[PDB]
Amino acid sequence: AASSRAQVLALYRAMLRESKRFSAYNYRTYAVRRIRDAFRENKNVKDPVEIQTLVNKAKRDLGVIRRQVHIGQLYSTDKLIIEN
Amino acid sequence: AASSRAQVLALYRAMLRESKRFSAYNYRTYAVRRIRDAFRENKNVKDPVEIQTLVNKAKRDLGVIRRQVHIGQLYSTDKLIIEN
Amino acid sequence: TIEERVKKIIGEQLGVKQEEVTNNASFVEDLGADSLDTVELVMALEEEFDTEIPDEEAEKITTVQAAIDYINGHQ
Amino acid sequence: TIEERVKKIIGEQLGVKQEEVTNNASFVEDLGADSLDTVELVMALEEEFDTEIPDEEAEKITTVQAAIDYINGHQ
Amino acid sequence: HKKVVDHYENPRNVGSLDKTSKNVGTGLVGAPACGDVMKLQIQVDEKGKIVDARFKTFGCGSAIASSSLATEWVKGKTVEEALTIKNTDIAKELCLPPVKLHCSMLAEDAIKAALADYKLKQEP
Amino acid sequence: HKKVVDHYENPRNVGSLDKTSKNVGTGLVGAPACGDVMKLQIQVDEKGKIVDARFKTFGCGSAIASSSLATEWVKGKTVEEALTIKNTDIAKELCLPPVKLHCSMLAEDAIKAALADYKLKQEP
Amino acid sequence: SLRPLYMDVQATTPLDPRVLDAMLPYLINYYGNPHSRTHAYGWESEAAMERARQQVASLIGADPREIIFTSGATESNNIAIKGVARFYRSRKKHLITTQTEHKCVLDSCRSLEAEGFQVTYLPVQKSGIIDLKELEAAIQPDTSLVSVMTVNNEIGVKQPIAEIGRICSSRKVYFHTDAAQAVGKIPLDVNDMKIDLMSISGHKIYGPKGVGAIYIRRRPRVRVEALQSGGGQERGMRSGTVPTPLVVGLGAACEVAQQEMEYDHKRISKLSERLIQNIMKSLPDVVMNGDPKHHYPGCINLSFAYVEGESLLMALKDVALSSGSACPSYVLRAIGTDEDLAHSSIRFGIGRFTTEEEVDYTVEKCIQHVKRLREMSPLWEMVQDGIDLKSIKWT
Amino acid sequence: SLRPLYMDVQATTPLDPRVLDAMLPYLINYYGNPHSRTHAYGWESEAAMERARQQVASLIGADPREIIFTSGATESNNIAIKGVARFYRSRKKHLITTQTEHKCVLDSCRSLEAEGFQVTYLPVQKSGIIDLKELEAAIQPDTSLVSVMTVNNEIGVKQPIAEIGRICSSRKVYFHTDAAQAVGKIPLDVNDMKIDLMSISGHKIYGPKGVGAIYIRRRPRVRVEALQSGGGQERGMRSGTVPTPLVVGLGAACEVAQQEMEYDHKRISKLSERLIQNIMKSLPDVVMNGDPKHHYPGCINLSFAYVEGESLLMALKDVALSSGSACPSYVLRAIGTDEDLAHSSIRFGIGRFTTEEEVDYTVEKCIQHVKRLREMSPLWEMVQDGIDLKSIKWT
Ligand SMILES: *P(=O)(O)OCC(C)(C)[C@@H](O)C(=O)NCCC(=O)NCCSC(=O)CCCCCCCCCCC
Ligand SMILES: *P(=O)(O)OCC(C)(C)[C@@H](O)C(=O)NCCC(=O)NCCSC(=O)CCCCCCCCCCC
Ligand SMILES: O=C(O)CN(CCN(CC(=O)O)CC(=O)O)CC(=O)O
Ligand SMILES: O=C(O)CN(CCN(CC(=O)O)CC(=O)O)CC(=O)O
Ligand SMILES: *Cc1c(COP(=O)(O)O)cnc(C)c1O
Ligand SMILES: *Cc1c(COP(=O)(O)O)cnc(C)c1O
């Protein structure tokens, strides 16, 4: 059986690392902040089937992040004034 | 000054090679056929400014092909019945 | 069947009967091919033999024997 | 200024005063960090020093001195 | 649905029987203008049991499947048992939507037509 | 447009002059309800030449730029020459769209207001 | 499982990759409201809007001020037909259209008939083409509008648009054409054709779904009563937020179509002749619906006697097609098709991305399965036995 | 050059990346017409349509059969207000709405006033909230519909929707709410709130532009006269081709919003309190338009006395904002704002992707440039000299 803890921590790192590659400032800051807040908010879940539901949802969102980061790089634009 | 002939032949190869990477059958067959037909149709143009206009248009479409091939790979689907 | 599948590819590409595709024949001067046909010819050989022919090699493949030689020397 | 910027990073990440960030201190047992903080800590050190810390190395960076040692041994 | 398409991709009992037989009953129902014509023929032995049946249908897949299923179902039943075959049974077996229930109704009409053409010949 | 925004990002002649001076003419035009109030003050020497000018404007950027440009333009002209400054000149210099031509009209109204307040003091 | 061939472009088209590429920046970074006048997200969004307006106008020979963006050709048809009839209702109450129009044009007309308007639904000939002289005789002193589609969505026939324009122009009647199936496929010029209003759909020309346009002539000024009230966007003629990504796609599709229409027509015509000839040379009792002398080759409507159309579509399980489709058949009834033969009609669609291999596959499978369905058909069996079907008491 | 911060989400929102990801398969490979009933391109397109319908319905507590797709909240508002008034015109001729509604609701009502309907435009209090007891007194025996928006697009005030529902329900009057600025941001339940009709806009909730929905209650059945005639799509209530990619995006946006609304509200509220408090503690004569006790925190409308709003927006050259915007100000006039102060109002928008760094930047620049504009302002100079502005003969 797969380890839920090993999965969650590996998903946590991969999700943060990928979100940091967003070109757009508003998507990048949101994703990094949302992942950090969501993993922390669900830290004390005990129901093993609730955790697997969350894990699968994270794996799906990691695919969303990976695809949207790439298309955001293909169609990029200048940074905002506050990134100077 | 850049060579128009060296540019056109290098663009011809790169455009065909990239179009062959389309996952979707209808985009792949169309692009390969359209590039082959367009370069042949414009073969006997003599006006150097008309050629540069065509060359620039090809360079722009090569960027379109490159981007659309990639997003077609991110969001691919099964082949059609006739590719079996 | 043999590596002389090169001949068949040159034939279909340039619209030339297999009898006229001789070893010493050049695509442009003997088989009526232009620089657009030859680009497609190199790519056709690339797809047929699962090989990658870079620009500095494709420029040397101007005759039928040259095409047979390059393919035979690249598995 | 010196490579002891590691200490400053651990401080901001775990919300601990720089006086309590000692060399022999461990993130979990001495600075109240969990497994989510440590993931962020490793990434923070990765961004600070322009280095790539793989999983088998990040698992060994559990104390402050271990973090200073890994960074000093990787330019 | 797979149940309906199966009756075309794997046809069964498609054909014709001898209309001139005293043991063959032919039912022809529908109209070409209505997009649905059903020909159903049954063969009865001398004990009253349908021993064979054939069909030909001009119509949509649901009509093809309705009359194809009816042609299967009459086989092995007697003339009296086949009268009890209801359009609701055909529709349930094929999972027909409400917009295709008329196909089951015409399939039932085809059975009773052929059954009546048979019983008309058995008068003397 | 860059020409209009320049008058805010690089302000000039923003301020006030002494209303009690016999050589200072003050023009206050517009209304706060209309979103556009223009205060334009000029300083004339004893030879009739405007030697200085100040302005303050409550309004959009086109109004700010219109009265700012008018305050520049009156400097160095005489009282008689400044009357010939037309709203069409202000609008052309600033490339104003038709929905902002009222700003040039009020800027012209401000010049003539201050010029009239000056000429009223020169009666004795 | 492997996916079927797409041969249904009259229902909708795939996005041209050039169109998707043009839209994507406005789906990622340039997401501003084109009506936001105070910042750069608005300025760049508005500039892309107006750039698209010019692209649409160039294709049909219009002035960009005459292009209004809509949500599709359905809404454009409503704006043209209902907007014109309502604006002139105090002086004109009669409208003219054809019996083969798209259902949105017909139901808009039935809607106006219940509002007190008189509508003449012109018949077509067996060819599917209106009789120009019947149109002239139908025009009354209180006729407000004539509406005739450029290309029919079901059988692909081309109506004589330019000749209808001359009739309407010379009588001071407004002329609207539903060009949804024609824009970018055949030449269109509003001035040469004397068009006053035109409906355009984006997803019939390899642009995105959910966008269209209406051309409204400005000289001489054509007046239209607006139907969608709101903030006055699109010169008060179509209120609501102009969807910048969608209109950018429409403009890109119009520019691509302007560049590709000649090449597409040559390729599609050759493919269309091949599909029709190879089917008819191998199958008896195949009839094409609509006159081939006045026909867009990409819309082929054939009837296969003694075979019901839906069963044929089911039998062609790996080809995406339609039968009696609105992008029974009132169009087929209108060209005088027999009712039984109307149940036997299939629409083949060939487009910019269709290949010769797809046509040949479709032709082979169609030949194969018409024969199979005929062997299952009682009407075919009766005809094979020398029985006249028009002599049987059915029902 | 570097791009300005986006603080204008009430005008439109960026696409949530999850929404774009969900749409893209329907822009590349699944391009079928959802109304094509005979092939897999249609089947899969229809399944995505109905999946989106359920997502929209789950967010507002409706049955999917009660969700109709439209091109935006503008069209939904037209369908609700014009469709209801026209259906019951033979028995009811009176409609009720507010003076602060979106311009599309107001112009639809002015359109109906010219069609012979009687419209009561209810006033609001200084808070921007209607008086529930004035609404009850306004209801006449022939009142057909009451329409009150859930959240105001200009000042963000929340109307008492559930209490309005109880009034309308208990009098057998239909209740429509324009919820464009509320869906996915505050809790919505059609049953608990007794809503009969609701307008939804996709691009106000991080979905694509050019799509929306109207909820129409089915029990008890609410009847609506259709305005867009056509093939009868969407149960005959909104004809035209349902744009599958756009409705897929709307459903995805509704599902994301249902999951994120609580988290977003906590984050946006904290950011909104920070923007208001840090501006007001550093600038005198700053007034917030609308009662903070009944207010969506993401829409902040402040007035800066003695400074004209457009100049302030120009001065904030690196922040995208608006002033007196419709997503002078009739909304500000309606809450009794002084005319001069109405020219001094700015709308700040904070959304799902706004950062604390952006708020702090916006606050600093706003403080900086209000001071500069006041030093250029003659009204500020007069007040500094102890002059009462309400005693000057202007014009
Ligand atoms: P070779 O026989 O030695 O010479 C070949 C050339 C063409 C170099 C020679 O004939 C020549 O010099 N001709 C002069 C005129 C000329 O250069 N014509 C070619 C100009 S480039 C061109 O035609 C661009 C066509 C672009 C087609 C893009 C289609 C993409 C579609 C996208 C789909 C998603
Ligand atoms: P560590 O202190 O040793 O342990 C940490 C963990 C979480 C492993 C430990 O506390 C534990 O085992 N908890 C049990 C409950 C649990 O596993 N919770 C986490 C489940 S995973 C989760 O919450 C997914 C959240 C997904 C957020 C995605 C946001 C993406 C948005 C996209 C934007 C474009
Ligand atoms: O918050 C984050 O982790 C994402 N960004 C935040 C934005 N950066 C600017 C930039 O990355 O260009 C910080 C800033 O806003 O100055 C930093 C990164 O990881 O790249
Ligand atoms: O025409 C082409 O060059 C593109 N395709 C045509 C499609 N192929 C099938 C496939 O590539 O899967 C040939 C076919 O249709 O059988 C071949 C390729 O280059 O990959
Ligand atoms: C597609 C079609 C329409 C409807 O256009 P939409 O963009 O789907 O609203 C109108 N007329 C014809 C001929 C059509 O084919
Ligand atoms: C945006 C808006 C509308 C219009 O919605 P669209 O989708 O742009 O048509 C209607 N009402 C309110 C309150 C809005 O903010």
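Following Swiss-Prot, chain F shows residues 36-159, kept in their order.
Placed from the backbone N, Cα and C atoms, the Cβ positions cover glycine too.
Record features, source Swiss-Prot:
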type	residues	note
ACT_SITE	F:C69	active site, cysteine persulfide intermediate
ACT_SITE	F:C138	active site, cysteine persulfide intermediate
BINDING	F:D71, F:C95, F:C138	Zn(2+) binding site
MUTAGEN	F:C69 to S	Does not affect the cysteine desulfurase activity in the presence of FXN. Does not affect iron based stimulation of the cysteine desulfurase activity in the presence of FXN
MUTAGEN	F:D71 to A	Stabilizes the D-state
MUTAGEN	F:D71 to V	Stabilizes the S-state
MUTAGEN	F:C95 to S	Slightly decrease the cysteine desulfurase activity in the presence of FXN. Does not affect iron based stimulation of the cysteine desulfurase activity in the presence of FXN
MUTAGEN	F:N122 to A	Stabilizes the S-state
MUTAGEN	F:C130 to S	Does not affect the unstimulated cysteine desulfurase activity in the absence of FXN. Does not affect the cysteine desulfurase activity in the presence of FXN. Does not affect iron based stimulation of the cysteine desulfurase activity in the presence of FXN. Does not affect the [2Fe-2S] cluster assembly
MUTAGEN	F:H137 to A	Stabilizes the D-state
MUTAGEN	F:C138 to S	Loss of iron-based stimulation of the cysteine desulfurase activity in the presence of FXN
MUTAGEN	F:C138 to A	Does not affect ISC complex formation. Does not affect the unstimulated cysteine desulfurase activity in the absence of FXN. Loss of iron-based stimulation of the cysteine desulfurase activity in the presence of FXN. Loss of the [2Fe-2S] cluster formation
MUTAGEN	F:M140 to V	Does not affect the SDA complex formation. Abolishes desulfurase activity of SDA complex when zinc ion is bound. Activated by FXN when component of SDAU complex
MUTAGEN	F:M140 to L	Does not affect the SDA complex formation. Abolishes desulfurase activity of SDA complex when zinc ion is bound. Activated by FXN when component of SDAU complex
MUTAGEN	F:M140 to I	Does not affect the SDA complex formation. Abolishes desulfurase activity of SDA complex when zinc ion is bound. Activated by FXN when component of SDAU complex
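Distribution of Swiss-Prot features across the structure.
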| residue | record | CB count, 10 Å |
| --- | --- | --- |
| F:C69 | mutagenesis position | 16 |
| F:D71 | mutagenesis position | 24 |
| F:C95 | mutagenesis position | 23 |
| F:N122 | mutagenesis position | 20 |
| F:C130 | mutagenesis position | 11 |
| F:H137 | mutagenesis position | 19 |
| F:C138 | mutagenesis position | 28 |
| F:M140 | mutagenesis position | 16 |
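Comparing F:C138 (mutagenesis position) with F:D71 (mutagenesis position), their Cα atoms are 8 Å apart once rounded.
For F:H137 (mutagenesis position), none of the mutagenesis positions have C-alpha atoms inside a 10 Å radius of its own C-alpha, out of F:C69, F:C95, F:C130. For F:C95 (mutagenesis position), the nearest neighbour among the listed mutagenesis positions (F:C69, F:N122, F:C130, F:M140), judged by C-alpha distance, is F:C69. By the rule that a residue counts when its Cβ sits under 6 Å from some atom of ligand 3, the mutagenesis positions F:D71, F:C95, F:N122, F:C130, F:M140 yield nothing. The distance from the Cα of F:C130 (mutagenesis position) to the Cα of F:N122 (mutagenesis position) comes to 12 Å.
In three-state terms derived from DSSP, F:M140 (mutagenesis position) belongs to a helical segment. Checking each of the mutagenesis positions F:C69, F:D71, F:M140 against F:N122 (mutagenesis position) by C-alpha distance, the shortest gap belongs to F:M140.
Residues from the set of mutagenesis positions F:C95, F:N122, F:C138, F:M140 situated with their C-beta under 8 Å of a chain H C-beta: F:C95. A Cα-Cα distance of 11 Å separates F:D71 (mutagenesis position) from F:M140 (mutagenesis position).
Rounded to a whole value, the Cα-Cα separation of F:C69 (mutagenesis position) and F:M140 (mutagenesis position) is 14 Å. DSSP classifies F:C130 (mutagenesis position) as coil under the three-state reduction.
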